[PDB]
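Reading through the structure tokens given below for one structure.
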Protein chains: 2
Amino acid sequence: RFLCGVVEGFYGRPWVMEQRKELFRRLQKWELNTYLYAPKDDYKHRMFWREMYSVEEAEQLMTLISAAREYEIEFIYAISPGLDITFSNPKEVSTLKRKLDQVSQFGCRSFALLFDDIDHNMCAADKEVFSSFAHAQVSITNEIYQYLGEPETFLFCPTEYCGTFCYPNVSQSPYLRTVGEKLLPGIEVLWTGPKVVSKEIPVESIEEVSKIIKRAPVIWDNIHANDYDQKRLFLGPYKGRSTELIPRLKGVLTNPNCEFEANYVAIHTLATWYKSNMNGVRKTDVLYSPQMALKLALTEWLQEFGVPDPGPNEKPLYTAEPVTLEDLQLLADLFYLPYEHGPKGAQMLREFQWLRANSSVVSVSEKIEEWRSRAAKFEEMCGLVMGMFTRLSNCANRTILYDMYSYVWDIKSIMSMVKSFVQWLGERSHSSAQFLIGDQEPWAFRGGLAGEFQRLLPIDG
Amino acid sequence: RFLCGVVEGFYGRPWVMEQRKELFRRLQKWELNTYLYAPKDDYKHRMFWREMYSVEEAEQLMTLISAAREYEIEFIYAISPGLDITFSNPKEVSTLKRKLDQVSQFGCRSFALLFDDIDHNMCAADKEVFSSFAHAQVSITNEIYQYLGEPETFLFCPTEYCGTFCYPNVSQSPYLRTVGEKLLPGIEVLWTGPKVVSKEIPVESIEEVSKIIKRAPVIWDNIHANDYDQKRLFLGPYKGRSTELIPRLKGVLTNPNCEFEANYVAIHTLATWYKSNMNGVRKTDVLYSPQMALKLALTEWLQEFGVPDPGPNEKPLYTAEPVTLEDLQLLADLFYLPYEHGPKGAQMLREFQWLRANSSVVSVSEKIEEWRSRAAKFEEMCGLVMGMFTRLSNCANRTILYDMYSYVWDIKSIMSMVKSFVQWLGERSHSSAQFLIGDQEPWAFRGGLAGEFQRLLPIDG
Ligand SMILES: CC(=O)Nc1ncc(CN2CCCCC2)s1
Ligand SMILES: CC(=O)Nc1ncc(CN2CCCCC2)s1
């Protein structure tokens, strides 16, 4: 059994019924199997873990759990008590049991305990009863695990849940030592790789962590997450993980973008990655191509954009220029991966800085010929980004469009300011006009009190 | 019978089941009665009005309609065919009937036809069969109205749906003349006032439009809408409409912010406005105070923010500094109304521009005393905005917080750049440091390709 699929475990707006049901559908049809319920901002999942779900809240989870059964997806309910739990207090342990009993009754059969993103410091009482932090955690986990009849799928998430989080390091951790020794063998351990958001999950570090936890980990992959508060979006393919990891892991769950529809690629490409070495035994990648996987994903995703007779003298059917595969390929390029822009977007950035760097060449002859030859192709590229923004804003699927609309609006806005600036640079040996940010539309014509103040900031001078 | 409540009729992400059910609950408990279903981006409502709803889409609308019945809210289903309908084609009229029949079968008993935001130009075929645009519309409306058994609640939305939209004007419109004459008397007419987003709906213009349409209109009020693409947010009270309008109107439906939870005030204050002259006969406001209505709203809304034993040596319960009424009063002030900032936010803006205007007074004696006395109180105000941002970002209710989080983040970001700038101005007669936008956090530490480009724009120089 290999757990593969999605963990809804980011900070931000939790997905709704409509979205989650749609996720289960897509997961089923791409042959994935797992959904881990972990919304950091489902108040009763973390913050107020003690509270029972209300009647309305209960009917919803039951429906949610039912749908997962209907689409053959295993629903794992996670709880995160580590913010304010007194481990040594028996009333606490009892409440944790009570909570997980409510969810069992809702129809859930697979559970997880999470101790991620909390501090190491125990309280006084706990420090008397427990040797270390790991000892407190493992004790309560094991107890819960056994109390629930030792379910087939039970997960544990460490506090030291990734390479950079282990004191003093991975292979010599007192915390991970305890976990790998004392935690019952029927329980899975979640791991994210070298870092929270791992650029690569090298096979070496998987063997390294495998040794100390004394089992194969389940990846909680944060490759596509965007909950870090400087809004980005990742539509690139699943990269950085060798298919050789598959036979060395108990599972891979991906914690994708907060915006739901922005996750087609992320989840699609993971399924392709998983299916490429589904059965393979234990032995850059010889089985999986991120470039070819992104293409397959975008090809199928395009079909999600499409539309669901009149006489020559009658009114023409509502229609607009269709979104093309090339449009999407450009979209993904511009909103690629956390550690890597796409080729064309990266190239546009180089070009813009070169043009601005060498703009003296046109201020007051062979460099002049190269500069213009480059500023031409740059404006021609800026034009394509606008082109595909417009086709995107016109498509039939409004749900997909509005999930990433603010991102698309931002880059569209910048490109035009950038295009104007290049034009204005290219015309200064025959123009006396001074460039100002306060002359544009996204800066000088911005709404709200926030904008009124922004215009008064020292822009240009 | 007075129709009062909400129209979901904006451009953007349509609300979901969870949100709409919550709306019905709140509407019921505030003694409102109506919900008009009009999402411009429900693809099968406008764009592809011909298409039947799918089985999945049907179960959802049935549930939605059922919930409205459960909370005693009248569900009105609207359709907008005016983008590509051939009025004269009998196959078209038949499809419009077929569509509205599906929805009737879902349990809906009240309907609306919308012809808002389309051009006046008919096609060739229609121009032969119909005298004018209004003639085409009224013909199809009347037909539908009668075919559905002349329902108790049927609405019509004009193309010339507001003052500024009538050629050549309101009282002398050929379009409105036809509508007021030919449109059956059992049908309501929607009106938004002098403009799309009316600052005021003067009693005079209501009598003016009443005469030509030959009936009392139902207001489709856009006071709180924010779908115009330069993101603002309106948490101010329902203002600009005299309670004298109530006995001169058949209804008021409000088309509020796209962000659902951002609409407590908007809908609350409307209920207060409506209840203040519920029964009153036909005779600045002597019955309703926007200031007192906003206070009542924020007072009750605060209760929506609240949280749903340990020994001295145990772990303290998770807690944080609570959101206060004064916090909300400040929040509403900063995100007030479309034509009006709140007092404190407006005052902060004046102060900032005065300080920047008179910053020479501290560049190289009595003005110096006034400037510092003012720059002090400004920084003290900037500090409060941060203060309440933080309390807000810490509250129990994550759904409310994340609905307006991007707005709150933007203003919070600007305030700090502004605070730094004032500080930097106040210290230049004893400092050699030059101010740069590219030194800050929201400009020089911004994520994504969009940011990389933004840093290369001519900021400061
Ligand atoms: C165990 C584990 O990985 N927990 C997580 N919670 C949320 C995540 C995504 N995001 C990454 C960037 C920083 C904020 C959080 S990762
Ligand atoms: C008849 C009527 O008012 N229709 C509407 N559709 C949407 C509305 C809100 N918003 C106002 C500002 C411009 C964009 C649209 S108003």
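Heads up, chain B uses Swiss-Prot numbers, so what you see runs 59-341, 370-394, 413, 540-594, 601-697.
Any Cβ shown, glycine's included, is placed from N, Cα and C.
Per Swiss-Prot, active site, proton donor is recorded for B:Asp175. What Swiss-Prot records for B:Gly67, B:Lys98, B:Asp174, B:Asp175, B:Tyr219, B:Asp285, B:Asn313 is protein binding site, and it gives experimental evidence as the kind of evidence. The domain 'GH84' annotation in Swiss-Prot covers B:60-336. Among the mutagenesis results in Swiss-Prot, B:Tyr69 to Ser has the note: Strongly reduces affinity for glycopeptide substrates. Nearly abolishes enzyme activity. The residue drawn here is the original one. The note that Swiss-Prot attaches to the published mutagenesis B:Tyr69 to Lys or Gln is: Strongly reduces affinity for glycopeptide substrates. Nearly abolishes enzyme activity. Quoted from Swiss-Prot, the note attached to the mutagenesis of B:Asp174 to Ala states: Nearly abolishes enzyme activity. Looking at Swiss-Prot, the entry for mutagenesis of B:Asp175 to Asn says: Nearly abolishes enzyme activity. Quoting Swiss-Prot on the mutagenesis of B:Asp175 to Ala: Nearly abolishes enzyme activity.
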Which ones, of the binding-site residues B:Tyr219, B:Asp285, B:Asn313, have a Cα no more than 10 Å from the Cα of B:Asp174 (mutagenesis position)?
B:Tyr219
What whole-number Å value do you get for the CA-CA distance of B:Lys98 (protein binding site) and B:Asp175 (mutagenesis position)?
10
If you measure from the C-alpha of B:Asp175 (mutagenesis position), which of the binding-site residues B:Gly67, B:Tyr219, B:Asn313 fall inside 10 Å?
B:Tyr219
Using all protein chains shown, find which of the recorded positions B:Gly67, B:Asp175, B:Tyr219, B:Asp285, B:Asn313 scores highest when you count other CB atoms within 10 A of its CB.
B:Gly67
Could you measure between B:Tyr219 (protein binding site) and B:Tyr69 (mutagenesis position) for me? Cα positions, answer in whole angstrom.
17
Excluding B:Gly67, B:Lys98, B:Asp174, B:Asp175, B:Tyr219, B:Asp285, B:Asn313, please set out which residues of the same chain place their CB within 8 Å of the center of the CB atoms of the protein site, keeping sequence order.
B:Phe68, B:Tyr69, B:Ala96, B:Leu172, B:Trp278, B:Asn280
What is the Cα to Cα distance in Å between B:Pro394 and B:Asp413, where a stretch of 18 residues has no coordinates?
15
DSSP secondary structure for B:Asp175 (mutagenesis position), reduced to helix/strand/coil, please.
coil
Cα separation, B:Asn313 (protein binding site) to B:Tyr69 (mutagenesis position) (Å, whole number):
10
